[PDB]
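Trainee: Structure in structure tokens, see below.
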Amino acid sequence: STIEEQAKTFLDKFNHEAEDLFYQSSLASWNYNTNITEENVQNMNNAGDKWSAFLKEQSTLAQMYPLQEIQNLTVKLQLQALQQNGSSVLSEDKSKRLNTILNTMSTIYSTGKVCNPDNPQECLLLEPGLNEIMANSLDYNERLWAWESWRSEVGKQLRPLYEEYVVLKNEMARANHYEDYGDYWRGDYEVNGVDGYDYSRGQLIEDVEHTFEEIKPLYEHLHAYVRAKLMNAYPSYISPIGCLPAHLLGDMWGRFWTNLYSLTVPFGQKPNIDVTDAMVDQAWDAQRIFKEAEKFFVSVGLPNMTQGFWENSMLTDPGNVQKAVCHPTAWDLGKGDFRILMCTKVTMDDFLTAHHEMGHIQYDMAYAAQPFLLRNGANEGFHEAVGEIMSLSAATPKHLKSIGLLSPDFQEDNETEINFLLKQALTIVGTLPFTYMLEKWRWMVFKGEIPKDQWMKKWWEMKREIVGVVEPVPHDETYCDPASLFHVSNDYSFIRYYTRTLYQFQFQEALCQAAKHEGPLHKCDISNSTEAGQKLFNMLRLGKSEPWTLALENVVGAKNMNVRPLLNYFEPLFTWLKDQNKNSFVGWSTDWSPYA
Amino acid sequence: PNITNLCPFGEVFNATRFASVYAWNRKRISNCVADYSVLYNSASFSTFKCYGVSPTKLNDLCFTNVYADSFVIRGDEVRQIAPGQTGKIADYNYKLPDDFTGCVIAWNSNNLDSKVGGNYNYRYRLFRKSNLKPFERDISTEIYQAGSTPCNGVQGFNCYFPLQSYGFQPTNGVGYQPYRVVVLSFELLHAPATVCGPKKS
Ligand SMILES: *[C@@H]1O[C@H](CO)[C@@H](O[C@@H]2O[C@H](CO)[C@@H](O[C@@H]3O[C@H](CO)[C@@H](O)[C@H](O)[C@@H]3O)[C@H](O)[C@H]2NC(C)=O)[C@H](O)[C@H]1NC(C)=O
Ligand SMILES: *[C@@H]1O[C@H](CO)[C@@H](O[C@@H]2O[C@H](CO)[C@@H](O[C@@H]3O[C@H](CO)[C@@H](O)[C@H](O)[C@@H]3O)[C@H](O)[C@H]2NC(C)=O)[C@H](O)[C@H]1NC(C)=O
Ligand SMILES: *[C@@H]1O[C@H](CO)[C@@H](O[C@@H]2O[C@H](CO)[C@@H](O)[C@H](O)[C@H]2NC(C)=O)[C@H](O)[C@H]1NC(C)=O
Ligand SMILES: *[C@@H]1O[C@H](CO)[C@@H](O)[C@H](O)[C@H]1NC(C)=O
Ligand SMILES: *[C@@H]1O[C@H](CO)[C@@H](O)[C@H](O)[C@H]1NC(C)=O
Ligand SMILES: *[C@@H]1O[C@H](CO)[C@@H](O)[C@H](O)[C@H]1NC(C)=O
Ligand SMILES: *[C@@H]1O[C@H](CO)[C@@H](O)[C@H](O)[C@H]1NC(C)=O
């Protein structure tokens, strides 16, 4: 008999018995996260340690099949996931050292404490407090002190751990047929099957800046406008020639500029569209909010929501001693079980979060028919983009008026539209250069172009060039600034957030085009459009069975990743900014610094 | 005539315990008056899907030696019980002929055959050397060789156990909760017919 038959029998044996164990682990995790008792901790530990202790043998057995003779693609693609060494390529000592390094790095990051100089006994943590200080405060000196204290009492001891971590993980990757760890991360964006849809690991590198160079003028104009407004702000600090400092952005790292909205409102007098008071006045509970969110998807055309979601899921207000961590999550426990978890309150942000999580649930429900190993998105960027599309499309004034929240005789004009566009831009488009620079730095350091001595300095001039952020105070070699980040100290890839925005805007533009809408793109709505729902479903149902290049062929007409929809969305904002700052100049000079 | 003689459908529909699909239960029914009206009007039954005989004319027809086969399967697999159908249990566990003249009833049993820890007492056949002939029952439990080497009844490489259990749980969604299925077969051979419905006066 052929090898393919043996592989098929092995897969059929494996998946059915894996499903039940995965379901048990998911149920234990749900019980722990919904009811925090001591018993649940060890129950989850002893009901999940078995899942890996079972996956190990299945991975071990899936090597006697010589994966260069299998055909039919789908079988080979399914078997590719199983044939993963993981971290077993190395001996016990190196593996346990790496695990201990990860654990100690996580513990150091998660227990940070910095004390103000006058009281060395009352410290502050990254929890609200120090974060609150750098979020919603006004003093220059205290912001600078908090920045320096956090970067000098957290990331100073991380340098040796990260230095050993880099070489250890690079050695593991080289043992796993990848010359860098950057290749190991980029392997997700790789397909070597059908001809005409193929994609290589190194192509993403050439693609990232190719699609980044087109949005540079927009970022430059936003930088110029924000710098001008900050010059109307804190005096004798900003320079009208250079680029703005680091600790004045409005966050610990400057990942998001949302906290900076208050200082740089275009008009100010015009109030934003907020319906929290209207929602309260009509006595709206969580059930009403979730039913409206379900009706939106039903009107679009997606399948109706199943029973048990309204029963098993913890929708709202745990209340009494029954404590529960309630970061808003959507759980896919398997075996046709879907749930949500949230502490719902009466506020607009809760409405948007409910829509986002419901979209996540819909996408999870779409591909339930695929085999066990292929129940994910085509790549790591599709899932969050699909989730955020509904949030983008559910905040339009027309949709709010249709559900009877805004006044029926409401009229929108130039000022409020520009205000909303600026508010959304400050969050969406102000983070792309930061992510691009961080990922470029990580790839470069993994490849080893920058040696041990050229770590912090190179990081800083690439930040000054790409982003436009200067030194409050110098750091020579004894600090590790990027290490003081959640996604860097916990070993998480960061290029997902760059592709998510482009994917979501391409999807929104395609749906609006095939939805018969006329006018500006930012006022588009996809409610009451069955064709758009059918087009979206035809791609959502695929799962991981097809390459993401083919996935970007049913929603849009081009497989490549282009950036035109972003420049189309912020068109009125760009044309207002063009005639807004007609005296100040775009661009920055990399030589001026606050301290020199 | 006068007062009729009932037929025992209670012991086949309201039995406390059914049997796994790989050993589906068979019962023969003869010399009785069967009333299908109470079965048709019942609202509990989800699937009442029978082809060769019109549902409203069961009482008019008169057959001999009716058969009833009962088992318990998964929700998603109820579509596999039909003439000219293919799947996993249709060709390995229970196969119907292409000239079927019978009637299949299926209903939900989530609150009877489920347990909070899981009901692991239902098993089905997953690996066979070849397909199954119509109305054939196989209970052989022998190790399966998927390669070109003897297995000697030990679960080694490419040597699998043929029967695999079920994982029913109370919180599983529709399509995984257990369903109970019973099929009625109406044969008509040369001996005088005895089994058919009441003659109203
Ligand atoms: C999507 O389509 C639905 C209908 O399929 C739209 O709902 C309909 O909205 C209109 C007004 O926009 C409603 O008409 C009004 O009804 C009230 C009574 O509810 C009446 O007092 C008014 O004089 C007026 O006739 C209509 O009832 C309503 N129908 C349903 C079933 O809800 C919905 O607005 C559309 N969403 C869009 C276009 O975003
Ligand atoms: C199997 O058990 C079920 C119940 O577990 C039997 O069905 C039930 O049979 C009783 C007795 O005839 C029915 O009660 C009657 O209902 C009528 C209509 O309301 C009423 O007028 C009578 O006075 C009497 O109360 C009952 O409705 C019926 N259904 C249910 C859901 O309980 C069934 O007969 C047993 N046998 C078989 C072969 O199914
Ligand atoms: C690879 O093999 C699988 C069988 O496991 C094929 O899947 C079946 O394909 C046929 C025809 O395309 C469908 O009618 C079936 O519904 C599919 N599923 C099953 C379970 O049979 C698959 O098409 C094959 N792919 C290639 C490229 O040969
Ligand atoms: C949470 O766990 C405790 C510990 O067993 C238990 O007493 C309590 O009933 C649980 N909560 C709920 C809502 O069941
Ligand atoms: C996993 O490691 C073993 C050595 O322990 C090696 O023989 C095997 O080929 C590796 N798996 C893959 C898929 O390369
Ligand atoms: C969708 O589910 C709701 C929940 O009860 C129901 O009211 C509505 O009729 C359903 N719509 C369908 C099945 O088209
Ligand atoms: C918005 O700008 C256009 C462009 O001239 C103008 O015609 C219109 O009156 C403006 N609307 C408001 C409310 O200012």
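We number chain A the way Swiss-Prot does; in order, the residues shown are 19-614.
Quick check of the header: electron microscopy, 3.3 Å.
Keep in mind that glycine also has a Cβ here, set from the backbone N, Cα and C atoms.
What Swiss-Prot records for A:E375 is active site, proton acceptor, and it gives sequence analysis as the kind of evidence. Among the features that Swiss-Prot reports, active site, proton donor is placed at A:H505, with the record citing sequence analysis. Per Swiss-Prot, substrate binding site is recorded for A:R273, A:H345, A:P346, A:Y515. Under the heading domain 'Peptidase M2', Swiss-Prot lists A:19-607, citing sequence analysis as support. As a published mutagenesis entry, A:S19 to P appears in Swiss-Prot alongside the note: Increases slightly the interaction with RBD domain of SARS-CoV-2 spike protein. The annotation that Swiss-Prot gives for the mutagenesis experiment A:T27 to Y reads: Increases slightly the interaction with RBD domain of SARS-CoV-2 spike protein. In sACE2.v2.2; increases interaction with RBD domain of SARS-CoV-2 spike protein; when associated with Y-330 and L-386. One mutagenesis experiment named in Swiss-Prot is A:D38 to A, and its note says No effect on interaction with SARS-CoV spike glycoprotein. Among the sequence features in Swiss-Prot, the mutagenesis site A:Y41 to A is noted as follows: Strongly inhibits interaction with SARS-CoV spike glycoprotein. As a published mutagenesis entry, A:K68 to D appears in Swiss-Prot alongside the note: Slightly inhibits interaction with SARS-CoV spike glycoprotein. As a published mutagenesis entry, A:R273 to Q appears in Swiss-Prot alongside the note: Complete loss of enzyme activity. Does not affect amino acid transport activity of SLC6A19. Among the mutagenesis experiments that Swiss-Prot reports, A:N330 to Y is described with the note: Increases slightly the interaction with RBD domain of SARS-CoV-2 spike protein. In sACE2.v2.2; increases interaction with RBD domain of SARS-CoV-2 spike protein; when associated with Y-27 and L-386. According to Swiss-Prot, the mutagenesis experiment A:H345 to A carries the annotation: Complete loss of enzyme activity. The annotation that Swiss-Prot gives for the mutagenesis experiment A:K353 to H, A or D reads: Abolishes interaction with SARS-CoV spike glycoprotein. Record note (Swiss-Prot), mutagenesis A:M383 to A: Slightly inhibits interaction with SARS-CoV spike glycoprotein. The unchanged residue is displayed. Where Swiss-Prot documents A:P389 to A as a mutagenesis experiment, the accompanying text is: Slightly inhibits interaction with SARS-CoV spike glycoprotein. Recorded in Swiss-Prot as a mutagenesis result, A:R393 to K carries the remark: Increases very slightly the interaction with RBD domain of SARS-CoV-2 spike protein.
In terms of burial and nearby residues, how do these features look in this structure?
Mentor: According to its DSSP assignment, A:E375 (active site, proton acceptor) is helical. Residues within less than 8 Å, Cβ to Cβ, of A:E375 (active site, proton acceptor) and separated from it by at least 6 positions along the same chain comprise A:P346, A:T347, A:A348, A:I358, A:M360, A:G405.
Counting every protein chain shown, the Cβ of A:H505 (active site, proton donor) has 16 other Cβ atoms within 10 Å.
Other C-beta atoms found within 10 angstroms of the C-beta of A:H345 (mutagenesis position) number 8, with every protein chain shown included.
The 10 Å shell around the Cβ of A:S19 (mutagenesis position) contains 11 further Cβ atoms across the protein chains shown.
Every protein chain considered, the tally of other Cβ atoms within 10 Å of the Cβ of A:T27 (mutagenesis position) stands at 18.
Around A:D38 (mutagenesis position), taking its Cβ as the centre, 17 other Cβ atoms fall within 10 Å, counting all chains.
Look at A:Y41 (mutagenesis position): DSSP puts it in a helix.
The 10 Å shell around the Cβ of A:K68 (mutagenesis position) contains 13 further Cβ atoms across the protein chains shown. The DSSP secondary structure for A:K68 (mutagenesis position) is helix.
The DSSP secondary structure for A:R273 (mutagenesis position) is coil.
Under the three-state DSSP scheme, A:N330 (mutagenesis position) falls in the helix class.
DSSP assigns A:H345 (mutagenesis position) to coil, not to a helix or a strand.
Counting Cβ atoms from all protein chains shown, A:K353 (mutagenesis position) has 21 others lying within 10 Å of its own Cβ.
Under the three-state DSSP scheme, A:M383 (mutagenesis position) falls in the helix class.
Following the DSSP three-state reduction, the secondary structure of A:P389 (mutagenesis position) is coil. In sequence order, A:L29, A:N33, A:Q96 constitute the residues six or more apart from A:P389 (mutagenesis position) in its chain with CB-CB distances below 8 Å.
Take the CB of A:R393 (mutagenesis position) and look out to 10 A: across all protein chains shown you find 16 other CB atoms.
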Trainee: Let me know the DSSP-derived helix, strand or coil state of A:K353 (mutagenesis position), please.
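Mentor: DSSP call for A:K353 (mutagenesis position): coil, neither helix nor strand.
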Trainee: Does DSSP give A:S19 (mutagenesis position) helix, strand or coil?
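Mentor: The residue in question, A:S19 (mutagenesis position), is coil (DSSP, three-state).
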Trainee: Same chain only, sequence gap of 6 or more: which residues have a CB within under 8 Å of the CB of A:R273 (mutagenesis position)?
Mentor: A:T449, A:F452
Trainee: Which residues does A:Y515 (substrate binding site) neighbour through Cβ under 8 Å, counting only same-chain ones at least six apart?
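Mentor: When sequence neighbours closer than 6 are ignored, A:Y515 (substrate binding site) has A:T449, A:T453 within Cβ distance under 8 Å.
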Trainee: Given the mutagenesis positions A:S19, A:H345, A:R393, which lie close to A:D38 (mutagenesis position), meaning Cα to Cα within 10 A?
Mentor: none
Trainee: Go through the mutagenesis positions A:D38, A:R273, A:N330, A:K353 for me and flag any whose C-beta is under 8 angstroms from a C-beta on chain B.
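Mentor: The answer, in sequence order, is A:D38, A:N330, A:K353.
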Trainee: What whole-number Å value do you get for the CA-CA distance of A:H505 (active site, proton donor) and A:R393 (mutagenesis position)?
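Mentor: Cα-Cα distance, A:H505 (active site, proton donor) to A:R393 (mutagenesis position): 25 Å.
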Trainee: What are the non-local neighbours of A:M383 (mutagenesis position), defined as same-chain residues 6+ apart in sequence with CB under 8 A from its CB?
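Mentor: Spatial neighbours, sequence-distant, of A:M383 (mutagenesis position): A:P321, A:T324, A:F356.
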Trainee: Given A:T27 (mutagenesis position) and A:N330 (mutagenesis position), what distance in Å do their CA atoms have, once rounded to a whole number?
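Mentor: Taking the Cα atoms only, A:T27 (mutagenesis position) lies 36 Å from A:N330 (mutagenesis position).
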Trainee: Give me the long-range Cβ neighbours of A:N330 (mutagenesis position): same chain, 6+ apart, Cβ under 8 Å, in sequence order.
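Mentor: Listed in sequence order, they are A:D355, A:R357.
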